[PDB]
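Presented below is the structure to which this report refers.
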Amino acid sequence: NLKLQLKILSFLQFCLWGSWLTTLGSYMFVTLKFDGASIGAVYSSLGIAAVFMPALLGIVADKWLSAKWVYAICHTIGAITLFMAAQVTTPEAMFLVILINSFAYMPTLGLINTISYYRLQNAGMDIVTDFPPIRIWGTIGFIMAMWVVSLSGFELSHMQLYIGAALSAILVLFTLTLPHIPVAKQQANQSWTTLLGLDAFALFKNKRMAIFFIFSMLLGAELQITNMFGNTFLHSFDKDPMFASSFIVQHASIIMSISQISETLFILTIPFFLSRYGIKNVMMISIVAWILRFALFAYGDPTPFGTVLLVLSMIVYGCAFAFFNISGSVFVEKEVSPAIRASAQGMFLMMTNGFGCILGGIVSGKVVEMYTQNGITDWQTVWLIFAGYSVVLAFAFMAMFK
């Protein structure tokens, strides 16, 4: 069954990532005794890879090498590195090993779409109707991988990495049975600057756009903070005997999953929310939701009420994370010359998830380290300065959109 092939590819593509993505901070901190700086600069590598590797590898997919074979090469490298990473004991090595893995992994995020699109389109189907049910298994792979590694007792354990590599290899084997995905050669007459998304640098001529993009970087910096240290913040409550055995202490990935759960459901309510309140309002709902998220983490407790607040934060996360990115790219498209409109979202997403990522990763790790003393982190204060930077972002955005 073709559909089933694509669904296994989606599942695996994301299972291998979820097995370690959210927990790796904790494993660096609780087990490897890493400070916040080293962790934040290890998760920064995602951004370094993301800013330019997707572009170039999609380029080669389009001109010299089947997307199938390029995807294969990537996850192979992903697998080898994930294995080595479970044998890495120092931060510089963790950063270098993760950086390679991301340089290989980041491009696959579009390569699987290239592949799934052609697979359905060369088979009398339209993506708008038959892709969403194939893209829900990538979300299942992710949330279940979180569930599994949590429940197997491998959260704080280097095992998560062995499992991710194991999925990556299983993956590579599965993508060998793929059918020949031709070199699309759609980009051919495309100017050399057009392919890398270099037009949109000129687009900084528009003062309003320039303002928007740097805002998008500043806002994007806090996008993954919860995903980088939320599991470490929930494991922080080891230090009390009362919370030691608490389920949300024991299995943080299980509580954090509600974050991904709510992101999926809220991505579903994005179109309607746009129709009812507009681009700028939906982006504002995102910026305000980040405040609430970090505020609820700041008073979160394994206690009954503290857990209530913690779960509330999870729910708020989904709107917070989905809304800004969807309404942002819609805003950019609506606001720019149609000819260059796509380079707009190229540069928007690059600024927001690459540069936003590098800057956020590094700075937040440093905030943690600055408020980590004797090996114990004052999470309440950490989350307050993050909720307060959310507030500054709210204020400045209110200025721009009144």
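The numbers used for chain A are those of Swiss-Prot, and the residues that appear cover 2-403, in sequence.
Method reported for this entry: X-ray crystallography, 3.0 Å.
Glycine is no exception: its Cβ is also placed from the backbone N, Cα and C atoms.
Looking at Swiss-Prot, the entry for mutagenesis of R136 to A says: Abolishes the binding affinity for uridine. Within 10 Å of the C-beta of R136 (mutagenesis position) we count 17 further C-beta atoms, all protein chains included.
Here the Cβ of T140 (mutagenesis position) has 18 other Cβ atoms within 10 Å, regardless of which shown protein chain they belong to. In Swiss-Prot, the entry for mutagenesis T140 to A states: Abolishes the binding affinity for uridine. The structure shown retains the original residue.
Long-range Cβ proximity for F143 (mutagenesis position), meaning a same-chain Cβ under 8 A and a gap of 6 or more residues, is found for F15, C16, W18, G19, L22, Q261. Among the mutagenesis results in Swiss-Prot, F143 to A has the note: Abolishes the binding affinity for uridine. The residue drawn here is the original one.
What Swiss-Prot says about the mutagenesis result for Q225 to A is this: No change in the binding affinity for uridine. Within 10 Å of the C-beta atom of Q225 (mutagenesis position) sit 22 other C-beta atoms, taking all shown protein chains into account.
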I'm trying to understand the geometry here, so how far is the Cα atom of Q225 (mutagenesis position) from the Cα atom of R136 (mutagenesis position), in Å to the nearest whole number? 21
